[PDB]
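Visitor: Below you will find the structure I want to go over with you.
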Amino acid sequence: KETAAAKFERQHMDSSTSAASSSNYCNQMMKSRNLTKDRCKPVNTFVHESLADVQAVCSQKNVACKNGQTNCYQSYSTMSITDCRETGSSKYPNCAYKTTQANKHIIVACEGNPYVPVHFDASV
């Protein structure tokens, strides 16, 4: 079974590419990471930093989560990310996405022992 930590890695980690991300990227990645299986996931972010660097965020700046919980953390440095946002013409099962690269501080929710990212909350 898939742990919360594993689910975060599947949904939000892509250390294999530095940034770039072609115009095809989100279309390919949203499908390959199984985020278009049950529906088109509307918004999803991939982080192009090492797993160690993203895991490290759980020891960085404590901030309020969007849902009001207190277990979110903002990265001290900007990170290379790709936001995937479902187009207006996208229709399941043919989910279509806009691919946008950015360099921003990420905010993740952390849980467990070891204390690791389990939710991607925002970029700022």
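The residue numbers of chain A are those assigned by Swiss-Prot, with the residues present covering 27-150 sequentially.
According to its header, the structure was obtained by X-ray crystallography, 1.6 Å.
Cβ atoms are placed via backbone N, Cα and C, with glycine included.
Annotations for this protein, taken from Swiss-Prot, read as follows:
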- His38: active site, proton acceptor (ACT_SITE)
- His145: active site, proton donor (ACT_SITE)
- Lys33, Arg36, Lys67, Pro68, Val69, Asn70, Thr71, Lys92, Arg111: substrate binding site (BINDING)
- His38 to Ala: Loss of activity (MUTAGEN)
- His145 to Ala: Loss of activity (MUTAGEN)
Visitor: Of these binding-site residues, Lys67, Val69, which scores lowest on Cβ atoms within 10 Å?
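Guide: Among the binding-site residues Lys67, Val69, the sparsest Cβ neighbourhood within 10 Å belongs to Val69.
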Visitor: Just report the maximum Cα pair distance in Å for the recorded substrate binders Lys33, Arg36, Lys67, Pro68, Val69, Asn70, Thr71, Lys92, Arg111, no decimals.
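Guide: In whole numbers, the farthest two Cα atoms are 22 Å apart.
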Visitor: Relative to the Cα of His145 (mutagenesis position), which of the recorded positions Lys33, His38, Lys67, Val69, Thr71, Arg111 have a Cα no more than 10 Å away?
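Guide: If one measures from the Cα of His145 (mutagenesis position), the recorded positions that come within 10 Å are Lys33, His38.
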Visitor: Around the C-beta of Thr71 (substrate binding site), how many further C-beta atoms are within 10 angstroms, looking at every protein chain?
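Guide: There are 20 of them.
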Visitor: Given a separation of at least six residues and a C-beta threshold under 8 Å, show me what packs close to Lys33 (substrate binding site) in the same chain.
Guide: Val144
Visitor: About how far apart, in whole Å, are the alpha carbons (Cα) of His38 (mutagenesis position) and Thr71 (substrate binding site)?
Guide: 6
Visitor: Here the recorded positions are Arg111, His145; which one has the lowest number of other Cβ atoms no more than 10 Å from its Cβ?
Guide: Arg111
Visitor: In terms of DSSP three-state secondary structure, what is the assignment for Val69 (substrate binding site)?
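Guide: In three-state terms, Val69 (substrate binding site) counts as strand.
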Visitor: Let me check the 10 A CB neighbour count of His38 (mutagenesis position). How many other CB atoms are there?
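Guide: If we count other Cβ atoms within 10 Å of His38 (mutagenesis position), we arrive at 20.
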Visitor: Give the three-state DSSP assignment (helix, strand or coil) for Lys33 (substrate binding site).
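Guide: In the DSSP reduction, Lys33 (substrate binding site) maps to helix.
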